[PDB]
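Structure first, then comments.
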Amino acid sequence: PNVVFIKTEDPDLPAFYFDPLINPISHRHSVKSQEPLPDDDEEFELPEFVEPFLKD
Amino acid sequence: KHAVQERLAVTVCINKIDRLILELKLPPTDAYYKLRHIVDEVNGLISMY
Amino acid sequence: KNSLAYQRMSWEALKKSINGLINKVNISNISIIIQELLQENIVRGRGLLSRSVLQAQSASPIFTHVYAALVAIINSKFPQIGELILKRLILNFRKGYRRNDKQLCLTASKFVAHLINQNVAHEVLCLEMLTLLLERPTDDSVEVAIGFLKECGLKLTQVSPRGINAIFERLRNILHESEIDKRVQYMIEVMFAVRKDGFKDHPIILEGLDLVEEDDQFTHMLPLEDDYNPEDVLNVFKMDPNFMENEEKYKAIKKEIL
């Protein structure tokens, strides 16, 4: 499976940084989708102890 | 196509996810974009069959 | 009297000839037609000069770049002229859009894309135009942003690729998580087509639409929702007590400017 690991030009722009080299995603489809979407306004709520598992 | 024409259960495991991170260097939003894309393509195709 | 009849004959024959040269200006006649628009005092009738330029860039989807080359010639030299034209095309673009005039919006947006590629229009106003076009993209405004980007996807991406990546993210999400049809689907596909094609079908400016040098230009920034004005009543002439003074002055400016 061909490996595609893209050389950077400078150190500057971030580690993850969409470069022109990758082809622009632009995924297209029909009316994309809908889900068994559990709407809020019934209820849900996060006890504010957890966090996105590391943001610090 | 073969699994549809023989009516089995349909499972999908997207694998090799480092190839988005270390290999691809894709920021997370467009990472999600590609993931959603693989999902929508395979789903539309199962809708085809 | 004599001076009055003289100012009236000036306005009449001058404006008629300047509009002739406006519709006549070519690419193998770019510098020639611009120097004829200078051989006539185009700033004496600066309002109707902006008006001839606007009329061309509006009623001609295919001579917007030519009216633009004239605008760049006269704008690196008298920036206020292309500036009035720019405020005008912003008025016409917000006219078409905020009144739901597809054709008016498209005319003025093609004019502004020509200006952005000529580097007489700044990138923040182009960003605001793309953003107010893609805020609630339906068929019309999606095609409006995409049509702007058909020619001006190059300049924004070359001076600030930030705008190109932002446009790609916004277009992709607004058309890939929302309820739009084959129109905006294939429109996003076309946008990605130009992107991946590297703006090879539509570069900044074809041969002869950019010859003014690096910093010898004028990109003045008058934005979209900034309460700008047309200042186009100068399309109707006005009596002149300092006609002789300002005439010697402006003829000396055209002599000093060639």
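Residues displayed in chain C correspond, in order, to Swiss-Prot positions 149-406.
Just so it is clear, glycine is given a Cβ too, placed from its N, Cα and C backbone atoms.
According to Swiss-Prot, the domain 'MIF4G' annotation covers C:163-346. According to Swiss-Prot, the mutagenesis experiment C:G168 to Y carries the following note: No effect on EIF4A3 incorporation into EJCs. Under its mutagenesis entries, Swiss-Prot includes C:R331 to A with the note: Decreased EIF4A3-binding; when associated with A-334. Annotation of the mutagenesis experiment C:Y334 to A in Swiss-Prot: Decreased EIF4A3-binding; when associated with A-331.
Of all Cβ atoms in the protein chains displayed, 13 besides its own lie within 10 Å of the Cβ of C:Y334 (mutagenesis position). Here the CA atom of C:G168 (mutagenesis position) lies 40 Å from the CA atom of C:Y334 (mutagenesis position).
C:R331 (mutagenesis position) and C:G168 (mutagenesis position) have their C-alpha atoms 39 Å apart, to the nearest angstrom. Counting every protein chain shown, the number of other Cβ atoms lying within 10 Å of the Cβ of C:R331 (mutagenesis position) is 14. Its Cβ placed at the centre, C:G168 (mutagenesis position) has 13 other Cβ atoms within 10 Å.
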